[PDB]
Amino acid sequence: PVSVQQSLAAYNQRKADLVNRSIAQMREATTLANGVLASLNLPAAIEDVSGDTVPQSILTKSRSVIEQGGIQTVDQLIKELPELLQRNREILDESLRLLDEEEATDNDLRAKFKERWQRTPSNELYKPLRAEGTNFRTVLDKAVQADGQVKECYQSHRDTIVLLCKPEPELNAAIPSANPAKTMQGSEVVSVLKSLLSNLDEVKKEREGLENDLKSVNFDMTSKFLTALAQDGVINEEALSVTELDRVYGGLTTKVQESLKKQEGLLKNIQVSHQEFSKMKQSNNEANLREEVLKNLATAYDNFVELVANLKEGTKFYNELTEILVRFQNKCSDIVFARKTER
C-alpha cells in the first residue's frame, strides 16, 4: 500500500484495459456496420447504375483478395491450427502427469510409514499448481470452442470466396446479368446516398488513427507515485491513476464515444434512405438474382477479412500460450525435483 512497484503494475493493468476496451468497441462497431451495409448491399447496388455487368466495389473487393492470396492464405492457416493446439494440450497434460505421479508416490509413502514420513504432503503443496493447471485448461476448452466456431464459419462461406478470384469468368458466374439497369441513375437521392456511404469511410479510417493514437501513449507514473509517498505516508493508487488516466486518455476517450454515437445517426438515417430508394420496387424475378447475390458478396468479403485476423491471432496466441506452458512445465518438474532431492 506504499510500494511504488506494485502501484505501477496496477496502472499498467488499468491503462491496458482502458485501451483494449476502447479498441474493442470500435472493432465491433466497424463489423456491425459492414453487416448492416452488406445486408443492404449499398456499395454494390448504387454502383449497379450500369446493371449489365457491375464490376464495381466488388472487383475492388476481389483484387484486394487476390492481393491477399485468396483461400491459399486461409486454407493453409486453418489446417495449421489443430497441431498448434495439440502441442498445447500435451505440455499441460505432461505438467500434470509429473505432478500426479510424485503425489501418488508421496501418498503411499505416508500410508506405508506415517509419522516417519513427516514432510508436508504433495496433496497440499500442489493445490496452487493444480488451481493454476485448471485455468490453462479453461482457456483451452474455450479456444477449442472458438476454433470450432471458425471452422463452420469459413466452411460455410468458402463457396462464395473461390468464385471471387476470377477476372472475366467473374461475370458468367457471379453476375446473373438481370437487365435491371434503371434510368434511375445519379438522381438526387442517389448522390445523398454516395456521400452518406463515403462519410462512413472517413469514419472507418480514423479508427486506425484513434487506435494507434491510443496504443502510442506511455505515461510513467513513477514520479507521480514517489511524490505521493513523500507527501503523505502512503500511495492511493486508484485515485492517482484515475485522475491521470483522464488527463492522458480523456481526450481520446471522447473521440471514441464520438466515433460510436456518430455512427448511430449515420446508421438509422439509411435504413430509412434505402427504403426511400426502392418505393419504385424494381423487378421481383431477374433483379432478385441481381439483388440477393450482391448482398451475399460483400458478406463473403467482410467475413473473409474477419477470418484472417481470427486465424492470424489464434496462431500468435497459441505460440505465446506455449511459451507460457513450458514455464509451467519446468516449474512442476522443478518442484518434483525438489521432492526427490528432499531430505
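All residue numbers given for chain A refer to Swiss-Prot; the residues shown span 360-702 in order.
Cβ coordinates come from backbone N, Cα and C, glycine included.
Record features, source Swiss-Prot:
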- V498 to D: Reduces interaction with HIV-1 p6 and EIAV p9; abolishes rescue of PTAP-type L domain-deficient HIV-1 p6 (MUTAGEN)
- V509 to D: Abolishes interaction with HIV-1 p6; impairs rescue of PTAP-type L domain-deficient HIV-1 p6 (MUTAGEN)
- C512 to A: No effect on interaction with HIV-1 p6; impairs rescue of PTAP-type L domain-deficient HIV-1 p6 (MUTAGEN)
- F676 to A: Loss of interaction with SDCBP (MUTAGEN)
- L680 to D: Impairs rescue of PTAP-type L domain-deficient HIV-1 p6 (MUTAGEN)
- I683 to A: No effect on interaction with HIV-1 p6 (MUTAGEN)
- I683 to D: Reduces interaction with HIV-1 p6 and EIAV p9; abolishes rescue of PTAP-type L domain-deficient HIV-1 p6 (MUTAGEN)
**Prompt:** If you count other Cβ atoms within 10 Å of each one's Cβ, which of the mutagenesis positions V498, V509, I683 has the most?
**Reply:** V509
**Request:** Round to a whole number and give the Cα-to-Cα distance in Å for the pair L680 (mutagenesis position) and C512 (mutagenesis position).
**Result:** 24
**Fill in**
Taking only the CA atoms, the spacing between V498 (mutagenesis position) and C512 (mutagenesis position), expressed in whole angstrom, is 21
**Complete:** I683 (mutagenesis position) to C512 (mutagenesis position), Cα to Cα, whole Å, comes out at 29
**Asked** For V509 (mutagenesis position) and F676 (mutagenesis position), what Cα-Cα distance in Å is obtained after rounding to a whole number?
**Response** 15
**Prompt:** Just counting, how many other CB atoms are there within 10 A of the CB of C512 (mutagenesis position)?
**Reply:** 14
**Item:** Densest Cβ neighbourhood among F676, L680 (mutagenesis positions), 10 Å radius
**Value:** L680
**Request:** Would you mind reading off the Cα separation of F676 (mutagenesis position) from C512 (mutagenesis position), to the nearest angstrom?
**Result:** 20
